[PDB]
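Asker: Input: one structure, supplied below.
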Amino acid sequence: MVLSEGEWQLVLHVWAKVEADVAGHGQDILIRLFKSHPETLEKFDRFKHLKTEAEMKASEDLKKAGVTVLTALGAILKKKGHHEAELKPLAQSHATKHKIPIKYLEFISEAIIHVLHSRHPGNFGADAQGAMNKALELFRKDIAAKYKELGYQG
Ligand code: HEM
């Protein structure tokens with residue numbers, strides 16, 4: 001699939017807002033993911049023991065993980081589709097080391113959309129959300145293809 005320049009502009013416009021507070025968006029997104037799909041928390045051995053949202057909000061390890069997720073995703077989005085190089089090591093670690101099914105990438109994609117919708121209603125209208133969804137679908141499609149080449153595709 002291919003996004004138009006206009007769609008990339010909508011994506012990068014709201015992303016510039018996200019970058020004003022990377023750590024805060026990172027926390028919100030991961031907490032949303034864990035509350036909606038608790039099974040996903042089990043993959044993070046470092047903080048798999050957190051029981052409540054209050055504990056999650058207080059965790060420095062979870063905040064750092066959120067910053068890591070957003071910084072990596074931001075680098076990918078700014079490539080505007082020319083992200084083959086950035087995707088290789090990411091697909092390898094998530095398929096082979098962490099063992100993250102595509103299903104979970106769909107779950108985090110939904111958490112990202114929910115948080116942007118909550119925090120940036122003025123810059124995340126229907127057209128902007130459609131463009132962000134398309135960009136994340138492109139990301140998931142290319143990652144799924146790499147998973148298969150690596151012997152996982154789970
Ligand atoms: C947009 C989605 C994602 C991005 C861009 C991303 C990015 C990263 C990055 C850059 C790291 C650091 C080095 C490495 O590759 O190991 C990492 C680690 C990890 N990721 Fe992801 N990730 C994503 C989604 C997920 C999901 C959905 C899960 C689990 C449900 C997950 C679980 C992990 C785990 C377990 C680690 C290592 C934690 C640690 O450092 O101890 N990732 N991810």
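We number each residue from 1, going along the chain as drawn.
Determination method: X-ray crystallography, 1.8 Å.
Backbone N, Cα and C atoms are what each Cβ position is placed from, and that goes for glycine too.
Sharing the record's features from Swiss-Prot:
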BINDING   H94  heme b binding site
VARIANT   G122 to A  In metmyoglobin
Asker: If I restrict to non-local contacts, at least six residues apart, and a C-beta distance under 8 angstroms, what lies near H94 (heme b binding site) in its own chain?
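Answerer: Spatial neighbours, sequence-distant, of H94 (heme b binding site): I100, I143.
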Asker: So how many other Cβ atoms are close to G122 (variant position), meaning within 10 Å of its Cβ?
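Answerer: I get 8 for this one.
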Asker: What kind of secondary structure is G122 (variant position) part of, going by DSSP in three states?
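Answerer: Once the DSSP labels are grouped into three classes, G122 (variant position) ends up as coil.
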Asker: What three-state secondary structure does DSSP assign to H94 (heme b binding site)?
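Answerer: In three-state terms, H94 (heme b binding site) counts as helix.
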